[PDB]
Each structure stands twice: as C-alpha cells, then as structure tokens.
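Chemist: Before we start, here is the structure in question, set down as structure tokens.
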Amino acid sequence: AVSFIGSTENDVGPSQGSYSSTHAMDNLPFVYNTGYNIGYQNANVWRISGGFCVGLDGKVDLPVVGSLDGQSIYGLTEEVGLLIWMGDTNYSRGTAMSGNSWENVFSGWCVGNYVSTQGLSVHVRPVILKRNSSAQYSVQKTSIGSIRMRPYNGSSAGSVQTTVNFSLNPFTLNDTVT
Ligand SMILES: CC(=O)N[C@@H]1[C@@H](O)[C@H](O)[C@@H](CO)O[C@H]1O
Ligand SMILES: CC(=O)N[C@@H]1[C@@H](O)[C@H](O)[C@@H](CO)O[C@H]1O
C-alpha cells in the first residue's frame, strides 16, 4: 500500500537569502558554490508497505536557456540561470536535470512486509549568464517544477497523490567580477 504524507508545495532555499561570489568575467557561465543550501529535502513524503515498489520522476518547467556539462541551465532572468538536481532524500542522490519532460530521478526500491517511507530532495545552484561588471542580481520567487512518485512492478498509485511541486525562494546574488 501507499499513501501521501508530505507537502504539495515546497520552497527551495532560505527565503530572501543572499549569496556572494567572485568570478572572472571570462569564467561564464559561472555556478555559485551554494552547496546543498538552496534546496528542499524530506525523508517522509509517501508512506509505503507490503511489497510496494516505488521510484521518482522529476520535471523542470523553467525554460532551458543553455547546457552545462550535460545538464540544462534553466532560465530565471537574462543574467541569472539555474542548475537543478532532483532525487531521493539524500541530496547526494540528486539527479542532474535536463529538459522539460518527466525524467527518472530515482530508480526506486521495494519495501517488504513492513512499513517505511519514500522521500525526496531538490537542490539548485545559481548561474551567472552574461558578462557584466560587479553587480547585484535579484531573483523572484519562481516555480521550478515537480517530482512524482512512480510505482513499478505492478504497484499502483491508485487515487493517491503522486506529485509535489517546488518553488525557488527569492534570493540576491552579490556578484563580484574580476
Ligand atoms: C525515514 C526514512 O529515512 N525513509 C527513507 C526514505 O526517505 C527514502 O526515500 C527511502 C529510499 O532510500 O528509504 C527510506 O528508508
Ligand atoms: C514521458 C514520461 O512520462 N517519461 C517516463 C519517465 O518519467 C520514467 O522514469 C520512465 C521509466 O521509469 O518512463 C517514461 O515513460
């Protein structure tokens, strides 16, 4: 069996956080080293039991404005982009996102004759896109995409909520250019 125990709408990163970085103007696109700080994580989004098998698919709705090392650079503003990862609970298990389609972000696992849970995580990193002198960039609260649980091996979601959404909290980038 499966049931939904998380939240439908989830914020990514601290609200109106400020991030500073320094980069050479010739080093673009530039990814801010924010670690897993601009993210969301919850080990308990679905409760599963009795042989239920489940994985996760992720979808980013932001426009693809570029590509970096095999993953999409999603657009926020003309000057700021975003790299995105979605996956199982541990941030380290995040899957690099590309495109705007539902992608497998967690191969899945099957619970046995007991009850457990299925979680998820999302983290992103800001990207400076255009050459410019030192400047401050502001990013508005913006919807990013979603993550859906995906039953397999004959398991079924039935009427259970399968999808949750993620909204990027506003932030400011204090960009120093050398
Ligand atoms: C409470 C807890 O840790 N539950 C985790 C869940 O978050 C994760 O999605 C799943 C698959 O790795 O393993 C469970 O044990
Ligand atoms: C278009 C679409 O829904 N893509 C799904 C993908 O999410 C899923 O991970 C994969 C196998 O699990 O099967 C594809 O059909």
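Sequence positions for chain A are given in Swiss-Prot numbering; the residues included correspond to 23-200, in order.
Using the three backbone atoms N, Cα and C, a Cβ is placed for every residue, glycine included.
Straight out of Swiss-Prot:
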BINDING   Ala65, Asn66, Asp110, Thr111, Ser138, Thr139, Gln140, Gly141  carbohydrate binding site
MUTAGEN   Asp110 to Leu  80% reduction in binding to N-acetyl-D-glucosamine
Chemist: Other than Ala65, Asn66, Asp110, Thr111, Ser138, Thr139, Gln140, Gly141 themselves, what residues in this chain have Cβ atoms within 8 Å of the centroid of the carbohydrate site's Cβ atoms?
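Modeler: After dropping the recorded site residues, what remains is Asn64, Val67, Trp68, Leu142.
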Chemist: Measuring Cα to Cα, how many angstrom lie between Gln140 (carbohydrate binding site) and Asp110 (mutagenesis position)?
Modeler: 8
Chemist: How many Å separate the Cα atoms of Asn66 (carbohydrate binding site) and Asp110 (mutagenesis position)?
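Modeler: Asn66 (carbohydrate binding site) to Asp110 (mutagenesis position), Cα-Cα distance: 11 Å.
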Chemist: Whole-number Å distance between the CA of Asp110 (mutagenesis position) and the CA of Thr139 (carbohydrate binding site)?
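Modeler: Checking the Cα atoms of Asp110 (mutagenesis position) and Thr139 (carbohydrate binding site) gives a distance of 11 Å.
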Chemist: Identify, among the binding-site residues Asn66, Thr111, the residue whose Cβ has the fewest other Cβ atoms within 10 Å in this structure.
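Modeler: Comparing Cβ neighbours within 10 Å for the binding-site residues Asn66, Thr111, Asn66 has the fewest.
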Chemist: Based on DSSP, name the secondary structure state of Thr111 (carbohydrate binding site): helix, strand or coil.
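Modeler: DSSP assigns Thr111 (carbohydrate binding site) to coil.
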Chemist: Using a Cβ cut-off under 8 Å and a sequence separation of 6 or more, which residues in the same chain sit near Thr139 (carbohydrate binding site)?
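Modeler: Same-chain residues close to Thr139 (carbohydrate binding site) (Cβ under 8 Å, separated by 6 or more) are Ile27, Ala65, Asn66, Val67, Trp68, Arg69, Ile70.
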